[PDB]
Amino acid sequence: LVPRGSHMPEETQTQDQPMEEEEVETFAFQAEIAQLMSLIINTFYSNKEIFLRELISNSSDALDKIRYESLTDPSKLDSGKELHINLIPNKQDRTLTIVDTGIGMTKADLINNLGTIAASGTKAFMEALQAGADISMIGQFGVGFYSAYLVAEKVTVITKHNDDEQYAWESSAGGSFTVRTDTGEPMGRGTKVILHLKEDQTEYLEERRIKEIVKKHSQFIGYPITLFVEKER
Ligand SMILES: Nc1ncnc2c1ncn2[C@@H]1O[C@@H]2COP(=O)(O)O[C@H]2[C@H]1O
Ligand SMILES: [Mg+2]
Ligand SMILES: [Mg+2]
């Protein structure tokens, strides 16, 4: 009744998909973890570059788990995903992302493994730091992940395990973290740790620096690692 030969883009713009709800929960760090994070963030250390070794070690442990889980669950052999790590600096956003195709984490794994449960070595490690230990000793005390706060003001962890949905963990320290369901970009099995770098820590976006610290500290990953470099415009 109202003939048309051509429409403007706004006229044929599709209706939005239904808005999704994401459930968010907020948790306090275990008291000694909170102490540790306050000590890490607010103290000068000479050797901050070991954060990357700690996050790559976590990824390598998650990748090893794939191989062994196949002994009680052979279907993982059928995945076509390569077992690998990618490092992804974004100079536009000032973030460094460590991506793996390991086993991932469930929601309860994020809550229990990344903040609420005591690590037995945490008090000993804070005393070793007081007595002048090098921050590099952190992984030997079972709290390596929190080294990310040597260089990052905020950390976001996106993760997907076969036995659960995709979740995001996030914390800017200050004593709390959040876990929420993540209905955004499905990432497939594995974990992405997104470091929001502090203003004076932007050297960890540079490709030569990243290659230097991988070669110095992470030579026995056991899986291919790949550094994605944004082409300079
Ligand atoms: N990349 C990752 N993939 C899977 N789990 C992780 C990752 N990073 C940290 N974690 C979990 O966080 C925990 C930190 O302490 P652990 O190294 O004992 O065990 C670690 C894993 O359970
Ligand atoms: Mg370990
Ligand atoms: Mg190994």
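These residue numbers are counts, starting from 1, taken along the chain as shown.
This entry, so its header tells us, was determined using X-ray crystallography, 1.5 Å.
Quick reminder: no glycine exception, Cβ is built from N, Cα and C everywhere.
For the mutagenesis result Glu54 to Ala (Swiss-Prot position 47), the note given in Swiss-Prot is Strong ATP-binding. Strong interaction with HSF1, HIF1A, ERBB2, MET, KEAP1 and RHOBTB2. No effect on interaction with TSC1. DSSP assigns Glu54 (mutagenesis position) to a helix.
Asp100 (mutagenesis position) carries a strand DSSP state (E or B). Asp100 to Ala (Swiss-Prot position 93) appears in Swiss-Prot as a mutagenesis experiment; the accompanying note says: Impaired ATP-binding. Strong interaction with HIF1A, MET, KEAP1 and RHOBTB2. Loss of interaction with HSF1 and ERBB2. Los of interaction with TSC1.
The mutagenesis experiment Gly104 to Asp (Swiss-Prot position 97) is recorded by Swiss-Prot, whose note states: Abolishes ATPase activity. A simple way to gauge crowding: the CB of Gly104 (mutagenesis position) has 26 other CB atoms within 10 angstroms, across all the protein chains here.
Neighbour density at the Cβ, taken as the number of other Cβ atoms within 10 Å, is lowest among the mutagenesis positions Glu54, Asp100 for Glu54.
Each residue contributes its Cα atom, and for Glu54 (mutagenesis position) and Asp100 (mutagenesis position) those atoms are 13 Å apart.
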